[PDB]
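Visitor: For reference, the structure I am asking about is given below.
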Amino acid sequence: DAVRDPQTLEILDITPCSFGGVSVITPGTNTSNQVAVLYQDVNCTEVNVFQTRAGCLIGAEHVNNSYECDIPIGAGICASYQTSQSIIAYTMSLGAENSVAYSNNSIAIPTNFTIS
Amino acid sequence: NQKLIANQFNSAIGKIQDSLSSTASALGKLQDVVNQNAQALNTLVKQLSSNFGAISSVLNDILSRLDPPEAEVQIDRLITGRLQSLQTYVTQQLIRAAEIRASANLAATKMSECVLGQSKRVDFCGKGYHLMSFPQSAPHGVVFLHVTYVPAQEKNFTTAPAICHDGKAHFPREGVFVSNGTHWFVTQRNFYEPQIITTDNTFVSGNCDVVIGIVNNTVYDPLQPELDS
Amino acid sequence: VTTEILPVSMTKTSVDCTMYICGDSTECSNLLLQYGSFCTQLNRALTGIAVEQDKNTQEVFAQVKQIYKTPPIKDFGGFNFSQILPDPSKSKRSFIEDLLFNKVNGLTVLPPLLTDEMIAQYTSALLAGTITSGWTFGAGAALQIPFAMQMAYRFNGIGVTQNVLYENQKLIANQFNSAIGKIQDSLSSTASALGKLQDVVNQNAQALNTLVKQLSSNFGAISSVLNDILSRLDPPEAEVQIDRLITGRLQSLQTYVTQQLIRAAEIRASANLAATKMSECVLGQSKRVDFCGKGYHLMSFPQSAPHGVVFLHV
Amino acid sequence: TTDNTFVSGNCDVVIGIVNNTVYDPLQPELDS
Ligand SMILES: *[C@@H]1O[C@H](CO)[C@@H](O[C@@H]2O[C@H](CO)[C@@H](O)[C@H](O)[C@H]2NC(C)=O)[C@H](O)[C@H]1NC(C)=O
Ligand SMILES: *[C@@H]1O[C@H](CO)[C@@H](O[C@@H]2O[C@H](CO)[C@@H](O)[C@H](O)[C@H]2NC(C)=O)[C@H](O)[C@H]1NC(C)=O
Ligand SMILES: *[C@@H]1O[C@H](CO)[C@@H](O[C@@H]2O[C@H](CO)[C@@H](O)[C@H](O)[C@H]2NC(C)=O)[C@H](O)[C@H]1NC(C)=O
Ligand SMILES: *[C@@H]1O[C@H](CO)[C@@H](O[C@@H]2O[C@H](CO)[C@@H](O)[C@H](O)[C@H]2NC(C)=O)[C@H](O)[C@H]1NC(C)=O
Ligand SMILES: *[C@@H]1O[C@H](CO)[C@@H](O)[C@H](O)[C@H]1NC(C)=O
Ligand SMILES: *[C@@H]1O[C@H](CO)[C@@H](O)[C@H](O)[C@H]1NC(C)=O
Ligand SMILES: *[C@@H]1O[C@H](CO)[C@@H](O)[C@H](O)[C@H]1NC(C)=O
Ligand SMILES: *[C@@H]1O[C@H](CO)[C@@H](O)[C@H](O)[C@H]1NC(C)=O
Ligand SMILES: *[C@@H]1O[C@H](CO)[C@@H](O)[C@H](O)[C@H]1NC(C)=O
Ligand SMILES: *[C@@H]1O[C@H](CO)[C@@H](O)[C@H](O)[C@H]1NC(C)=O
Ligand SMILES: *[C@@H]1O[C@H](CO)[C@@H](O)[C@H](O)[C@H]1NC(C)=O
Ligand SMILES: *[C@@H]1O[C@H](CO)[C@@H](O)[C@H](O)[C@H]1NC(C)=O
């Protein structure tokens, strides 16, 4: 786990040399031949660069806006092809925000319906 | 709404036809079973070309090249490799088959409870309230068409747990008391259709001093006009 | 209120067979390739499971189309849900959820798509719906209804006339609030309550520890260390000793993967049951005996938990 | 009878509706 150096009497921890799987993140080739490459579980210093928990993503731009997940990367991150168009990375949304108008004397009752 | 319901149903059937139609992704679940089995078979056969430490993966090349004292050793190397490949294959098939065993049990359960009757189980027959379903034949599996009731437009109503009449508390036999801001009605929860609140709709139990949120209204008795007339 | 705990997912492990068997060895790799595509077959088996672990999580927790917020006014007719609702001052998890979480070589571990924060967000939506819109949000759109009115339907559904709830509403709310405090104390200092989740974690850890420890075994070889063979024997002899280690290590991986596939099959089934329970116990009321614990089922609330889901059955 | 059935809608909107007499147990009582 660690070694005490023979001359300095200092202790240094031993980590493995960075490694991990290499994944290609792509839209279907039917609409785009643009790709991004994710180096899983590694630092960007070892390998439009985004460092995340799942690894180093090179090629896609990162944005502030969340979107429903399209093609997942992991650890809260998904990617998509958006406006001209390019591959982007974002924190995934789990759906649109909503609420219930919970007044303590209010009820909603359907007046029409459909059969699906 | 029989005319409307029949029209919505007929439209819904056309919609599933178009969804299933040109796009094969809809049936990916059946395609995956076929593909995984094909891959397992292709892998097993390809392994026959491997040496597994032998001088040659071809049994005939060993037999025609080496005398038995050496040929038998090279053959054992191929037997061990090929036998291990079969053992791996069979184990993999038994595990995959166990998944299918479970899926078939679920599919059979669904037909019995979704097609041969109506279950009241949520998300069992797709989304919405289950009415009916129809099975369809499919390659290596079964496709279920689920017909469900889904609420659409909704309206904002005021409610109350009970109506206070003569000091007695009146509760719905079935349904909820609602108000349009001017008048109280009683209706079924899953389809707004307001009724006049009467003694034939509600029942009396307890009183106005013990019901939280009880409101003042008039409960109609269909018998009194008859006694007076 | 009773607690039922089910596992949902396993650690998304991944194994590099080259690094495991022939790490930093050209001569070993050349021999490993003589055994065909066993690595491809094993790698696909483990990758497939890692994918299924997200499928299991998705089926159990992602049961809403919208994320519903709780009301600004926590007035539910005397019913106190403050211990199951998320705490906004924190990861926005409930008091009970924090208590639950606090009690649980060439190889790597991949992250889940949905981290504890995402699971907590789904859980929040499920509770906000259950409490303020009943089961309508499960079937379709979330339609508001007063909590007491919702309970009236839940009681009627078990053969108890609606007036009983109202006559005893104060008593029922008090019994409920007490019951929530009781589960907090039960889950609290004692970790045995979550043994079912702990067992999944422990079994996976043991499988991994066994696989790594096996690298030190000789399997009939002069040495378990590949580098000692390579620097000691010329190829005519070194290759034999290497094959002995390849066979042993490859068999160990095959055993490991098979064991993971079988354990994963159990989890597959548990996740299906957990998802079924949420749909029929939380997003509606089943009338199934012993499905949502003992007694006649009225309502339930999910809670986020490490590697699984915890259901509180009322 | 009126104690078995309920009234909702009318005779012009029900497909397959038939002509019969619905009995009211109250009328004989009012007359007696
Ligand atoms: C609320 O419901 C009441 C009762 O049906 C409505 O009052 C009726 O309105 C119609 C149309 O003007 C009149 O012909 C009836 O005579 C009224 N009935 C009574 C008892 O007064 C009322 O208009 C509805 N209000 C809203 C906003 O829908
Ligand atoms: C329904 O109306 C009656 C009056 O006819 C209300 O009874 C009065 O309630 C007030 C308190 O708000 C008391 O101070 C009066 O003494 C009560 N009058 C009588 C004769 O008892 C009753 O509270 C109303 N109920 C609802 C739900 O509105
Ligand atoms: C809901 O229950 C919680 C306890 O589980 C209540 O929190 C306590 O509130 C009292 C004041 O009434 C404080 O003195 C305690 O220190 C609080 N306990 C904790 C752990 O914070 C909460 O007030 C209740 N809310 C409602 C509306 O009843
Ligand atoms: C029930 O009987 C009444 C007659 O008492 C029917 O009403 C007539 O229907 C015919 C068409 O078949 C019309 O041409 C007449 O003008 C209607 N008479 C009146 C007074 O409206 C009614 O259609 C019958 N309903 C059923 C289901 O048999
Ligand atoms: C070794 O010698 C160097 C000087 O050349 C000195 O700075 C260092 O502290 C010494 N280390 C030990 C363990 O004595
Ligand atoms: C795929 O390509 C075809 C043309 O070959 C095009 O008509 C179709 O719209 C494309 N699919 C998508 C999603 O763009
Ligand atoms: C990557 O390396 C830098 C140092 O160059 C370090 O500061 C950073 O925290 C590392 N990030 C990860 C994810 O290891
Ligand atoms: C998000 O917005 C902040 C400013 O509020 C900016 O500093 C940051 O770089 C933005 N991040 C991305 C990915 O655009
Ligand atoms: C329900 O909405 C449809 C349009 O989608 C309309 O044609 C139908 O008449 C409506 N039914 C009712 C009862 O409002
Ligand atoms: C019902 O009315 C209230 C205002 O009184 C509003 O805030 C709420 O959003 C409405 N409900 C729906 C479903 O629109
Ligand atoms: C609703 O809450 C208000 C307080 O804001 C209270 O005065 C009223 O009586 C409550 N109504 C019901 C039905 O709980
Ligand atoms: C049954 O079908 C006949 C046509 O053959 C039609 O005249 C009759 O009104 C239908 N009755 C019902 C209840 O649909």
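Residues 919-1147, in that order, are what chain B shows, numbered as in Swiss-Prot.
Note that Cβ sites are derived from N, Cα and C of the backbone, with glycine treated the same way.
While the structure shown retains the original residue, Swiss-Prot records the natural variant B:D950 to N with this note: In strain: Delta/B.1.617.2, Mu/B.1.621. One natural variant catalogued in Swiss-Prot, B:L981 to F, is accompanied by this note: In strain: Omicron/BA.1. Among the natural variants in Swiss-Prot is B:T1027 to I, noted as: In strain: Gamma/P.1. According to Swiss-Prot, the natural variant B:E1092 to K carries the following note: In strain: Theta/P.3. The natural variant B:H1101 to Y is recorded by Swiss-Prot, whose note states: In strain: Theta/P.3. Where Swiss-Prot documents B:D1118 to H as a natural variant, the accompanying text is: In strain: Alpha/B.1.1.7.
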Visitor: Which variant positions are spatial neighbours of B:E1092 (variant position) here, meaning Cα within 10 Å, out of B:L981, B:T1027, B:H1101, B:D1118?
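Guide: Within 10 Å Cα-Cα: none.
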Visitor: Spatially speaking, which of the variant positions B:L981, B:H1101, B:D1118 is closest to B:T1027 (variant position)? Use C-alpha to C-alpha, please.
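Guide: Closest by Cα: B:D1118.
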Visitor: Find the one among the variant positions B:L981, B:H1101, B:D1118 whose C-alpha lies closest to that of B:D950 (variant position).
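Guide: Among B:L981, B:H1101, B:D1118, B:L981.
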Visitor: Same-chain residues six or more away whose CB lies under 8 A from the CB of B:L981 (variant position)?
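Guide: For B:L981 (variant position), the qualifying residues are B:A989, B:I993.
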Visitor: I'm trying to understand the geometry here, so how far is the Cα atom of B:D1118 (variant position) from the Cα atom of B:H1101 (variant position), in Å to the nearest whole number?
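Guide: About 18 Å separate the Cα atoms of these two residues.
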Visitor: Taking the Cβ of B:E1092 (variant position) as centre, how many other Cβ atoms lie within 10 Å?
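Guide: By my count, 13.
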Visitor: By Cβ count within 10 Å, point out the most packed of the variant positions listed: B:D950, B:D1118.
Guide: B:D1118
Visitor: Do you know which of the variant positions B:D950, B:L981, B:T1027, B:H1101, B:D1118 end up with C-beta under 6 Å from ligand 1?
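Guide: B:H1101, in sequence order.
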Visitor: State the count of C-beta atoms found within 10 angstroms of the C-beta of B:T1027 (variant position), not counting that atom itself.
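Guide: So the Cβ neighbour count for B:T1027 (variant position) comes to 12.
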Visitor: I'd like the Cβ neighbour count for B:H1101 (variant position), meaning other Cβ atoms within 10 Å of its Cβ, all protein chains included.
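Guide: Here the count is 12.
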